[PDB]
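A.B. asks: Before anything else, here's the structure in question.
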Protein chains: 2
Amino acid sequence: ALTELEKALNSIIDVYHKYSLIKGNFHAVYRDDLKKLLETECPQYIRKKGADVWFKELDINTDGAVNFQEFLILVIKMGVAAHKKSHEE
Amino acid sequence: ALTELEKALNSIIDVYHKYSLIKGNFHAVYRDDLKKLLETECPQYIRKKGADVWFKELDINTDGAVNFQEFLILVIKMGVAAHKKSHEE
Ligand SMILES: [Ca+2]
Ligand SMILES: [Ca+2]
Ligand SMILES: [Ca+2]
Ligand SMILES: [Ca+2]
Ligand SMILES: [Zn+2]
Ligand SMILES: [Zn+2]
C-alpha cells in the first residue's frame, strides 16, 4: 500500500480481519462479532440501526456469517452516509 | 476519536475530492481526471485495464463524468481485489 487509496483499502481489510479472526471461520464475522464491530468502529448514526438489522442485511448468502465481500456493503453505505453528511446543511 | 474504519472512509472521500475539485462540476471526475486518479492512486493490476475502459465502465449514466457513487464501483472492485491479493504469495 503506497497511495492514500491503497492504504485506505488496506485499513478496511485490517478492520475486517480484526473481527473475523475472533472465532470460527477466519473469514466469517458472526452476529455478536458484528455487534462489537458496530459499537467500536462505527458512528452512532450507523450504530443505532442495530446489530440484528445489519446482520440480516449483510448476510447475503444466508450462511450465518459476514464475509469480506458482504462486509463491503456496510463499508460502502458508511462511505455514502459520511460523504452525504459532509456537504449537508 | 475517529476510528480506523472511519478514517479509511474519510481517506476514500478525500481521494475522490482531490480529483473532482480539479475543474468543471466539483462533484464530477471527467475522463482525463479519472486517468490521473488511476495513474496516481491505483496499482498496476488496476491500471493495466486502461483509463478509457474504466471510464466507459464507471460512467453508468453516460453523462460524461464519474460522480461519487460511480467512483465507489471502482473502490469496491479494488477492495475485493486487494483483499484477494493480500492472501497470496
Ligand atoms: Ca470468524
Ligand atoms: Ca454470509
Ligand atoms: Ca470536477
Ligand atoms: Ca456518470
Ligand atoms: Zn463530495
Ligand atoms: Zn482475509
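We count from 1, first residue shown onward.
Method on record in the header is X-ray crystallography, 2.2 Å.
The backbone N, Cα and C atoms fix where each Cβ goes, and this holds for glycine too.
According to Swiss-Prot, the protein carries these features:
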- B:12-47: domain 'EF-hand 1' (DOMAIN)
- B:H17, B:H27, B:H83, B:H87: Zn(2+) binding site (BINDING)
- B:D33: Ca(2+) 1 binding site (BINDING)
- B:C42 to A: Loss of antifungal activity (MUTAGEN)
- B:46-81: domain 'EF-hand 2' (DOMAIN)
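Give me the structural setting of these features: burial, nearby parts and distances.
C.D. replies: Sequence-distant contacts of the domain 'EF-hand 1' (B:12-47) (same chain, at least 6 residues past either end, Cβ-Cβ under 8 Å): 54-55, 58, 64-68, 71, 74-75, 78, 81-82, 85.
Mapped onto three states, the DSSP output places B:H27 (Zn(2+) binding site) in coil.
Here B:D33 (Ca(2+) 1 binding site) comes close to B:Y19, B:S20, B:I22, B:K23, B:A65, B:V66: these same-chain residues lie at least six apart in sequence, with C-beta atoms under 8 angstroms from its C-beta. DSSP assigns B:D33 (Ca(2+) 1 binding site) to a helix.
The DSSP secondary structure for B:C42 (mutagenesis position) is coil.
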A.B. asks: So which of the recorded positions B:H17, B:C42, B:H83 end up next to chain A, with Cβ to Cβ under 8 Å?
C.D. replies: B:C42, B:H83
A.B. asks: With Cβ-Cβ distance below 8 Å and at least 6 positions apart along the chain, what are the contacts of B:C42 (mutagenesis position)? List them in sequence order.
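C.D. replies: Result: B:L74, B:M78.
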A.B. asks: By the count of other Cβ atoms within 10 Å, pick out the sparsest of the binding-site residues B:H17, B:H83.
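C.D. replies: Output over binding-site residues B:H17, B:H83: least Cβ neighbours within 10 Å is B:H17.
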A.B. asks: Which residues of the same chain, at least 6 positions away in sequence, have a Cβ lying under 8 Å from the Cβ of B:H27 (Zn(2+) binding site)?
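C.D. replies: For B:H27 (Zn(2+) binding site), the qualifying residues are B:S20, B:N67, B:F68.
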